[PDB]
Amino acid sequence: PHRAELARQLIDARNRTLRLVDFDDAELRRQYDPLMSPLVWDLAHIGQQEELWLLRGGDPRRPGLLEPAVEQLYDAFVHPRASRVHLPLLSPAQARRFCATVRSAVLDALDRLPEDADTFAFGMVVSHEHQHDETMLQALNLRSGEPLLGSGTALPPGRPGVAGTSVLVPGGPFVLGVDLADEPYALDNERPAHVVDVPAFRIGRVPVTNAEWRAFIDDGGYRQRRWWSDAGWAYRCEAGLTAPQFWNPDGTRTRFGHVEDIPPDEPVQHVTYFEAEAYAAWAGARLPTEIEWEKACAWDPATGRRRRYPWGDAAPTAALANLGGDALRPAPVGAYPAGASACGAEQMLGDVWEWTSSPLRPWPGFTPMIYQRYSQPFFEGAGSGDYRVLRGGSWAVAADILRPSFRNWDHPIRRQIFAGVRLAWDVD
Ligand SMILES: N[C@@H](CCC(=O)N[C@@H](CS)C(=O)O)C(=O)O
Ligand SMILES: CN(C)[C@@H](Cc1c[nH]cn1)C(=O)O
Ligand SMILES: [Ca+2]
Ligand SMILES: [Cl-]
Ligand SMILES: [Cl-]
Ligand SMILES: [Cl-]
Ligand SMILES: [Cl-]
Ligand SMILES: [Cl-]
Ligand SMILES: [Cl-]
Ligand SMILES: [Cl-]
Ligand SMILES: [Mg+2]
Ligand SMILES: [Mg+2]
Ligand SMILES: [Mg+2]
Ligand SMILES: [Mg+2]
Ligand SMILES: [Mg+2]
Ligand SMILES: [Mn+2]
């Protein structure tokens, strides 16, 4: 909002990016997994997108620092993830230089903007950079070899009495989504604020834990097709799923290259949508819709009002939620009692992205932002395949870019993302 605050947010995002690529050139060029770009791709792409949206008015016909053919190497629509390791990409030195030149021009542009000028694009780019920072963390977690990152900063302890339990979300109208007047940098798929009727339902007080997931494995959950959808079972069989990713046969897990015991009370992480819906069915429950999820997060039934965050309007802090990337893991369930929503659901923001049963769809009145292909190509039926929405952010998401209305999405077969499960139930 204040130009100084935007500059601070862009600088904070770039600091984060540069820490994540502060390794030798050969590391940045490696393909850690065919699902993921080499880190050097995301680095140059971050700069190219910043240039496009802030210096070139989102018009690719306007000249950029790079030749158009070079610039198009960083267009995700043209280049599948797996192919990017073989593309003739900018070197790390070239990419850093390019990023720095763009940033210098962007900070100058910010200083020159007329009073009361619109600054939406600047906040959109802050969001874009942080989201690629989480993508790069996914890649670093997939990397085979001795750890490049540490084990993460301290988190609060969990507490007993929350795991497995649910809270009631009384039925009726609520306001879904937000307007720019409320949230000046809400992305296009979050808008507009509008009323929806949501029947009474219950939602998990905390996410499903590792120890709870182990019970699903031990009971033969991955060997019993009745819990799975037709597509989910087919995929389970094709991919040979038998446990969350990174769980090892000896009962340990590998997290950013660190082999460690699986903590029993941590939210389960790195499971597919198909695994999530199967666990839910086996447990006597289901997945929430994203609309149910957002009502549980943001609505205060005592006041008939939306809250800015589940806890109220206070900016996120380390006492309220696990965000920002430093922990490199979710916190034990029950670790954030003060971060509870009005209905009592805890850890809705931060820790793990939570699968929902909803495909990405526009709210009525949707209109695209300057980056018109950010949401639209991935709407249900738009021709890009199947997606399911995830909510709430993970331990890796910057507080600056997260809201109850924020919408992530991915193919249901993906689990290298930092994703877990929160249950829901019908109420008769
Ligand atoms: N989530 C999709 C990938 C979506 C995607 O391509 N995102 C661009 C955004 S620039 C990227 O390559 O990072 C998948 O895993 O298949
Ligand atoms: C929201 N998320 C799925 C997008 C965000 C993004 C980054 N660049 C373009 N879109 C993605 O990772 O592809
Ligand atoms: Ca969450
Ligand atoms: Cl792109
Ligand atoms: Cl660390
Ligand atoms: Cl509020
Ligand atoms: Cl980080
Ligand atoms: Cl489609
Ligand atoms: Cl898919
Ligand atoms: Cl149900
Ligand atoms: Mg800030
Ligand atoms: Mg206990
Ligand atoms: Mg209650
Ligand atoms: Mg309003
Ligand atoms: Mg038993
Ligand atoms: Mn991008």
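Chain A is numbered as in Swiss-Prot; shown residues: 7-434, in order.
If you check the header, you will see the structure was determined by X-ray crystallography, 2.0 Å.
Each residue, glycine too, has its Cβ placed from N, Cα and C.
In the structure as shown, the Cβ atom of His134 (Fe cation binding site) sits within 10 Å of 20 other Cβ atoms. Annotation comment: Swiss-Prot describes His51, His134, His138 as Fe cation binding site.
The C-beta environment of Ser89 (gamma-L-glutamyl-L-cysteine binding site), restricted to residues of the same chain at least 6 apart in sequence and closer than 8 Å, is empty. The gamma-L-glutamyl-L-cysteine binding site annotation in Swiss-Prot covers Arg87, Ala88, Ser89, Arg90, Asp416, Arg420.
Here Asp416 (mutagenesis position) comes close to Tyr393, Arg394, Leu396, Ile423, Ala425: these same-chain residues lie at least six apart in sequence, with C-beta atoms under 8 angstroms from its C-beta. One entry in Swiss-Prot concerns the mutagenesis experiment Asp416 to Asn. Its note says: 200-fold reduction in affinity for gamma-glutamylcysteine, but no significant change in that for hercynine and in the reaction rate. Modifies the sulfur donor specificity since N-glutaryl-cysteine is a 10-fold better substrate than gamma-L-glutamyl-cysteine in the mutant.
Sequence-distant contacts of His51 (Fe cation binding site), defined as residues of its own chain at least six apart whose C-beta falls under 8 angstroms from its C-beta, comprise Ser43, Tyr80, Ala82, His138. Taking CA atoms as the reference points, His134 (Fe cation binding site) and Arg87 (gamma-L-glutamyl-L-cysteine binding site) are 17 Å apart. Each residue in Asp48, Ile52, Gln55, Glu135, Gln137, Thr141 lies on the same chain as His51, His134, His138 and has a C-beta within 8 Å of the C-beta centroid of that Fe cation site, without being one of the site residues. Counted over all residue pairs in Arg87, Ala88, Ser89, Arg90, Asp416, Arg420, the record's binders of gamma-L-glutamyl-L-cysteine, the longest Cα to Cα distance measures 20 angstrom.
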